[PDB]
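S.K.: Just dropping this structure here.
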Amino acid sequence: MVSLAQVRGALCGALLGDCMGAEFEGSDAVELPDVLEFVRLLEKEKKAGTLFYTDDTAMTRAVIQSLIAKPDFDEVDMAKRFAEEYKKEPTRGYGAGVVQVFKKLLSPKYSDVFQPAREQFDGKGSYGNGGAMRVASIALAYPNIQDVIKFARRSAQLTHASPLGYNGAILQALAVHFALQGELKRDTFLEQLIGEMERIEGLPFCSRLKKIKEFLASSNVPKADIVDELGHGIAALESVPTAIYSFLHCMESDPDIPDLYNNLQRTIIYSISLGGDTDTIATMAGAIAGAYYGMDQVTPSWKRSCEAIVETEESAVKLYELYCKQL
Ligand SMILES: O=c1[nH]cnc2c1ncn2[C@@H]1O[C@H](COP(=O)(O)OP(=O)(O)OC[C@H]2O[C@H](O)[C@H](O)[C@@H]2O)[C@@H](O)[C@H]1O
Ligand SMILES: [Mg+2]
Ligand SMILES: [Mg+2]
């Protein structure tokens, strides 16, 4: 049985990764030293709430409010909350494409809430990581893996109609789902994910999960190799496996990151140090780590720095009660 500490951990880990990663997003200059300096400064900051969240968290909050309002899952309700959140705070950092989905949903013209997403990119759909950046809460609300898969897919398909986009969301939901199942050994965790994605894809995501297995079996893998083989990009394929790798890697000491940081801290630091799409890779890695290690590794000095931490903690309690009702 999942603990309150795990649901809280996942949501706070997602918030921290977004808030902390946001400062570096789209840098091909961010290096580990920058991130370590940022963290030391952040811990000494006298004012609370100095880091604002981005679209990653804005959409997360909308997903959560939809699940609480309509716990059997209502994609029409969720689409409306996404569109209305966009309209209310359009500057949070959304992808250039997905804005058009929100505009179409806000218009009177579409009865099918999935149709705007299908029309994206000449009808091929978005392959971006926006479906995955917000999907953790599906795994926190629905214990049954079949529900996690079908609702991750549908939640993603409101904006991301490409199989790369919505399979990336499924993968991220499954990573959170398997992280909730306890002391899970690295090898078991990957076997669980590969098992599910082979069925779902069959294989681009499986191929990357296989590379992850190879990397974890090596030592001192340079950042360059991770970036080159897994990616650090806005495409789901180039970010969701990378977030999973970050989590798995950070289950053990990293030679470049001081051991005074706990595993969840290490995970967020490491994620951000890979550069590229840093808010999204760290929000995804942070969700997984939070689910795994729980709220005991979300420290007071870190969490107080984030916009909407109190609202986030309150929403975790509500999600936990939905999870418990689903049992
Ligand atoms: O099919 C495609 N063809 C061509 N380009 C594609 C395609 N799918 C995604 N993209 C690219 O991926 C981008 C993002 O996808 P989309 O517009 O659907 O938004 P999405 O929400 O996927 O972007 C999420 C990212 O946005 C913020 O950075 C946020 O923090 C996160 O990193 C698009 O603007 C395109 O550059
Ligand atoms: Mg963002
Ligand atoms: Mg991002």
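All residue numbers here begin at 1 and follow the chain in the order shown.
The way this entry was determined, per its header, is X-ray crystallography, 1.8 Å.
Backbone N, Cα and C define each Cβ position, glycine as well.
Pulled from Swiss-Prot, these are the listed features:
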type    : residues                                                                      : note
BINDING : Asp18, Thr54, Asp55, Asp56, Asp279                                            : Mg(2+) 1 binding site
BINDING : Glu25, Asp277, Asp279, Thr280                                                 : Mg(2+) 2 binding site
BINDING : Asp55, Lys124, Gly125, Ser126, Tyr127, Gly128, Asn129, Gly130, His160, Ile234 : substrate binding site
MUTAGEN : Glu25 to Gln (Swiss-Prot position 33)                                         : Complete loss of activity
MUTAGEN : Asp55 to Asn (Swiss-Prot position 63)                                         : Complete loss of activity
MUTAGEN : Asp56 to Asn (Swiss-Prot position 64)                                         : Complete loss of activity
S.K.: Compute the C-alpha separation of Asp56 (mutagenesis position) from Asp277 (Mg(2+) 2 binding site), stating it in Å without decimals.
M.R.: 11
S.K.: Rounded to a whole number, how many Å is the Cα of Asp277 (Mg(2+) 2 binding site) away from the Cα of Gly125 (substrate binding site)?
M.R.: 20
S.K.: Around the Mg(2+) 1 site (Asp18, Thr54, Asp55, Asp56, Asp279), what further same-chain residues have their C-beta within 8 angstroms of the site's C-beta centre?
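M.R.: For the Mg(2+) 1 site the neighbour list reads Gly21, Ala22, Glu25, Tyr53, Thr57, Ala58, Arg92, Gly93, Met133, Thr280, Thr283.
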S.K.: Fewest other CB within 10 angstroms, which one of the recorded positions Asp18, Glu25, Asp55, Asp56, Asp277?
M.R.: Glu25
S.K.: Please list the recorded positions from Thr54, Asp56, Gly125, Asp279 whose Cβ falls under 6 Å of any atom in ligand 2.
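M.R.: If the test is a Cβ under 6 Å from any atom of ligand 2, the answer is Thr54, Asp56, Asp279.
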S.K.: Of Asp18, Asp56, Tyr127, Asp277, listed as recorded positions, which ones have a Cβ less than 6 Å away from ligand 1?
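M.R.: If the test is a Cβ under 6 Å from any atom of ligand 1, the answer is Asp56, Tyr127, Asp277.
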S.K.: List, in sequence order, those recorded positions among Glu25, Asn129, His160 whose Cα sits within 10 Å of the Cα of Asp279 (Mg(2+) 1 binding site).
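M.R.: Passing the 10 Å Cα cut: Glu25.
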S.K.: List only the single closest residue to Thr54 (Mg(2+) 1 binding site), chosen from the binding-site residues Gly125, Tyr127, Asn129, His160, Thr280 by CA-CA distance.
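M.R.: Result: the closest of the binding-site residues to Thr54 (Mg(2+) 1 binding site) is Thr280.
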S.K.: Based on Cα distances to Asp18 (Mg(2+) 1 binding site), point out the closest of the recorded positions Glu25, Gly125, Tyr127, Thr280.
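M.R.: Nearest listed residue in space: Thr280.
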S.K.: Over the unmodelled segment of 18 residues, figure out how far apart in angstrom the Cα atoms of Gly202 and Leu203 are, rounded to whole.
M.R.: 6
S.K.: Measuring Cβ to any atom of ligand 3 with a strict under-6 Å cutoff, which of the recorded positions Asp18, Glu25, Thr54, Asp277, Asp279, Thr280 qualify?
M.R.: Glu25, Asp277, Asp279, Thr280
S.K.: Could you round the CA separation between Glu25 (mutagenesis position) and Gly125 (substrate binding site) to a whole angstrom and send it over?
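M.R.: About 23 Å separates the two Cα atoms.
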S.K.: Work through the binding-site residues one by one (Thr54, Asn129) and point out the residue whose CB has the fewest other CB atoms within 10 angstroms.
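M.R.: Candidates: the binding-site residues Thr54, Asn129. Fewest Cβ atoms within 10 Å: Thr54.
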S.K.: May I ask which of the binding-site residues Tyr127, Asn129, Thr280 is closest to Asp55 (mutagenesis position) if we compare their C-alpha atoms?
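M.R.: Closest by Cα: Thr280.
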S.K.: Of the binding-site residues listed here (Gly125, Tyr127, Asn129, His160), which is spatially closest to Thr280 (Mg(2+) 2 binding site) when Cα positions are compared?
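M.R.: Among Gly125, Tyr127, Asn129, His160, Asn129.
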